[PDB]
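Enquirer: Below: one structure in structure tokens.
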Amino acid sequence: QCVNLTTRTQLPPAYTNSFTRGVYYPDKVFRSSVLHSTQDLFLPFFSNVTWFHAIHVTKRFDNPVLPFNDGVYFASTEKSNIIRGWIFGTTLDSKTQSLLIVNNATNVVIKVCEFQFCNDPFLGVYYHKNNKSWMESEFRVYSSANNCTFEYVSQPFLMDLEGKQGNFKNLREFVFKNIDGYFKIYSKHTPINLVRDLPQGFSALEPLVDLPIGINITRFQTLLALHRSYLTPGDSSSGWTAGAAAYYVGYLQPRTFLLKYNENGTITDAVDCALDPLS
Amino acid sequence: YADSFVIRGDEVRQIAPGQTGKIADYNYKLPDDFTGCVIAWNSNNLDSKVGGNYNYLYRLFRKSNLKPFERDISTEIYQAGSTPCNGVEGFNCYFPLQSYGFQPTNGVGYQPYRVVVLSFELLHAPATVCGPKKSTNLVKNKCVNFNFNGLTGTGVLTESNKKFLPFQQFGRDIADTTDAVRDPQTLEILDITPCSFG
Amino acid sequence: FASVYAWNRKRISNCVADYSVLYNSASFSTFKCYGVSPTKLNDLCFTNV
Ligand SMILES: *[C@@H]1O[C@H](CO)[C@@H](O[C@@H]2O[C@H](CO)[C@@H](O)[C@H](O)[C@H]2NC(C)=O)[C@H](O)[C@H]1NC(C)=O
Ligand SMILES: CCCCC/C=C\C/C=C\CCCCCCCC(=O)O
Ligand SMILES: *[C@@H]1O[C@H](CO)[C@@H](O)[C@H](O)[C@H]1NC(C)=O
Ligand SMILES: *[C@@H]1O[C@H](CO)[C@@H](O)[C@H](O)[C@H]1NC(C)=O
Ligand SMILES: *[C@@H]1O[C@H](CO)[C@@H](O)[C@H](O)[C@H]1NC(C)=O
Ligand SMILES: *[C@@H]1O[C@H](CO)[C@@H](O)[C@H](O)[C@H]1NC(C)=O
Ligand SMILES: *[C@@H]1O[C@H](CO)[C@@H](O)[C@H](O)[C@H]1NC(C)=O
Ligand SMILES: *[C@@H]1O[C@H](CO)[C@@H](O)[C@H](O)[C@H]1NC(C)=O
Ligand SMILES: *[C@@H]1O[C@H](CO)[C@@H](O)[C@H](O)[C@H]1NC(C)=O
């Protein structure tokens, strides 16, 4: 079960500005009504982030292999749960170990073993009209998984998978770092109402997890979900509809920031001490 | 976390921050900012047979040193010369892993040693291990010596209005002294005020 | 090897000091450097060895 998709149109890349996005709590200490200076791997203010989409009607299923230089800020604007996870590694071809974080329609799965990934890994939801339901059908990521070292599976649930038609209602932001064999993930979810072009504002990402994976990471790739129904004839490689989602990628560098904690202990503003002379 | 393995007797000195050698270069690297202990003991009575014990392996060739706490379990043919090997293991192309030969009549420097490396952090986040120490009751509104999750001090404890996020245990002021703490049994926040004044 | 009372001293010059070749055929029970870090020995260049 591993296909090379087609019926995809050509386009050059798109870029966008990050308006003071991508700040996280740098420790686990409580601070209140203070300005704290901190040096760490941050996403510089007003950075040039890359923009990827997937709207059909034009088809655009972007999931190329991107570098993972020193850490990654990843943002996703969606309404119908299209981005499902990522794969991280160096060669991604079963000669080396790789990490997979994925969200099935029922569990979250984290696995750090030897995968043989495809050229076009994805998941796939099928839509029936006779039966009133969107259901999870395909999981086409890897061929083999031999010498696993780390494994975690969350408690079972069930997502919605239902395709909406409004505007982007959910923003999800992640920061991925990889130091001393620890893969650290910071995360924040926010309710929005938007049409494109990742918004402005300020929200600080809170620590999500530290995985002790101990592997080398230099590249990564995003896992998207597909849509198949009675209107997608194809065979299995041309009969698919994309959906609607967008995601943005930027890279962290070592900077000094000045964070502001209000009286309740929340970071509400920051200054990038190397953006301008004013800062 | 506890990391466990078995090495030769001569290489136990290489399990330390800032060391060189094949174990520290290609197999197991410790960070320079290391916190925790290294424990090692002789196990010649369990890991050696009279014909030899070739179950324990080690990596002998690599293109670059490892990063701290990184693990490489690949078995590609190492090209040491100036020719592609196409994975056939010929001349100037070696198999990366070799085997320890543990016989009970080896010198002490060639006998197997079992190594456990315990790694942890101290006094910043919520902890769950603790020691054998026993707890007491909570005395508020008085000058007491206190020991909260290993953090010692002196002062007056009072009920607080600060509200910590679930991943927080201590609170610090601008002078970086601990002025708030979450009680590890009742999960209530307390303020710590010094005792001398005036 | 020599006796400790009449120890031997040898001059070394004009050669690359790639000590990784000692990994297969040698195992040392004591190795300690003074004035330099073992992790820096591969980047340096040595005088009067
Ligand atoms: C730690 O143990 C203590 C008892 O040793 C628990 O205290 C109980 O808390 C409940 C509140 O739900 C009271 O009704 C009981 O009377 C308490 N017992 C005593 C002896 O005071 C405490 O709940 C334990 N910690 C946790 C997280 O449950
Ligand atoms: C003639 C001898 C070569 C002289 C080279 C001079 C300087 C080179 C510096 C250090 C060489 C150290 C050799 C021991 C390596 C042991 C590695 C280990 O297992 O820890
Ligand atoms: C997919 O395309 C690649 C070339 O880009 C090829 O090597 C591979 O064999 C193809 N696999 C399938 C299933 O078509
Ligand atoms: C981002 O970098 C590319 C590199 O060519 C450039 O074309 C583009 O204008 C840049 N975007 C911004 C907003 O500066
Ligand atoms: C999702 O994938 C994991 C990976 O093994 C699997 O254990 C789980 O059962 C899958 N989900 C369902 C609903 O089976
Ligand atoms: C709905 O019908 C489809 C076939 O069209 C079937 O595959 C699926 O299992 C059914 N699900 C439920 C809940 O009936
Ligand atoms: C990984 O798989 C290969 C081939 O199946 C095997 O030789 C090797 O021992 C495995 N790794 C471990 C750690 O056992
Ligand atoms: C936290 O402060 C905000 C204003 O910054 C305020 O609206 C809110 O009520 C405070 N939270 C409480 C009540 O603790
Ligand atoms: C990480 O993988 C790359 C593959 O391009 C390799 O060159 C590099 O040496 C690896 N990391 C280390 C520390 O060797």
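Here chain B follows Swiss-Prot for its numbers: 396-593, in order, are the residues you see.
For this deposited structure, the header notes the method as electron microscopy, 2.7 Å.
A Cβ is built for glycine as well, from the same backbone N, Cα and C atoms used for every other residue.
Straight from Swiss-Prot, here's the annotation block:
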{"type": "VARIANT", "residues": "B:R408 to S", "note": "In strain: Omicron/BA.2, Omicron/BA.2.12.1, Omicron/BA.2.75, Omicron/BA.4, Omicron/BA.5, Omicron/BQ.1.1, Omicron/XBB.1.5, Omicron/EG.5.1"}
{"type": "VARIANT", "residues": "B:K417 to N", "note": "In strain: Beta/B.1.351, Omicron/BA.1, Omicron/BA.2, Omicron/BA.2.12.1, Omicron/BA.2.75, Omicron/BA.4, Omicron/BA.5, Omicron/BQ.1.1, Omicron/XBB.1.5, Omicron/EG.5.1; May enhance affinity to human ACE2 receptor"}
{"type": "MUTAGEN", "residues": "B:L452 to R", "note": "Increased resistance to neutralizing antibodies. Decreases HLA binding to NF9 epitope. Increased binding affinity to human ACE2"}
{"type": "VARIANT", "residues": "B:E484 to A", "note": "In strain: Omicron/BA.1, Omicron/BA.2, Omicron/BA.2.12.1, Omicron/BA.2.75, Omicron/BA.4, Omicron/BA.5, Omicron/BQ.1.1, Omicron/XBB.1.5, Omicron/EG.5.1"}
{"type": "VARIANT", "residues": "B:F486 to P", "note": "In strain: Omicron/XBB.1.5, Omicron/EG.5.1"}
{"type": "MUTAGEN", "residues": "B:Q493 to N", "note": "Reduced host ACE2-binding affinity in vitro"}
{"type": "VARIANT", "residues": "B:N501 to Y", "note": "In strain: Alpha/B.1.1.7, Beta/B.1.351, Gamma/P.1, Theta/P.3, Mu/B.1.621, 19B/501Y, Omicron/BA.1, Omicron/BA.2, Omicron/BA.2.12.1, Omicron/BA.2.75, Omicron/BA.4, Omicron/BA.5, Omicron/BQ.1.1, Omicron/XBB.1.5, Omicron/EG.5.1; May enhance affinity to human ACE2 receptor"}
{"type": "MUTAGEN", "residues": "B:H519 to P", "note": "Increased resistance to human covalescent sera neutralization"}
{"type": "VARIANT", "residues": "B:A570 to D", "note": "In strain: Alpha/B.1.1.7"}
Enquirer: I'd like the Cβ neighbour count for B:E484 (variant position), meaning other Cβ atoms within 10 Å of its Cβ, all protein chains included.
Expert: 11
Enquirer: Is there any among the recorded positions B:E484, B:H519, B:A570 whose Cβ is under 8 Å from chain A, and which ones, in sequence order?
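Expert: Listed recorded positions passing the 8 Å Cβ cut to A: B:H519.
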Enquirer: Of the recorded positions B:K417, B:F486, B:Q493, B:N501, which one has its Cα closest to the Cα of B:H519 (mutagenesis position)?
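Expert: So, of the listed recorded positions, the one sitting closest to B:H519 (mutagenesis position) is B:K417.
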Enquirer: Could you check which of these recorded positions, B:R408, B:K417, B:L452, B:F486, sit within 10 Å of B:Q493 (mutagenesis position), going Cα to Cα?
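Expert: Those close enough are B:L452.
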Enquirer: Hey, which of the recorded positions B:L452, B:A570 is the loneliest by Cβ count within 10 Å?
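Expert: Minimum Cβ neighbour count within 10 Å, taken over the recorded positions B:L452, B:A570, occurs at B:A570.
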Enquirer: Would you kindly determine which recorded positions in the set B:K417, B:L452, B:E484, B:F486, B:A570 have their Cβ under 8 angstroms from any Cβ of chain C, listing them in sequence order or replying 'none'?
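Expert: Going by the Cβ criterion (under 8 Å to chain C), the qualifying recorded positions are B:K417.
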Enquirer: Taking just the CA atoms, what is the gap between B:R408 (variant position) and B:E484 (variant position) in Å?
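Expert: Taking the Cα atoms only, B:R408 (variant position) lies 32 Å from B:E484 (variant position).
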Enquirer: Give the three-state DSSP assignment (helix, strand or coil) for B:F486 (variant position).
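Expert: Looking at the DSSP assignment, B:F486 (variant position) belongs to neither helix nor strand, so coil.
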Enquirer: Using C-alpha atoms only, work out the spacing between B:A570 (variant position) and B:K417 (variant position) and round it to an integer in Å.
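Expert: Here the two Cα atoms are 45 Å apart.
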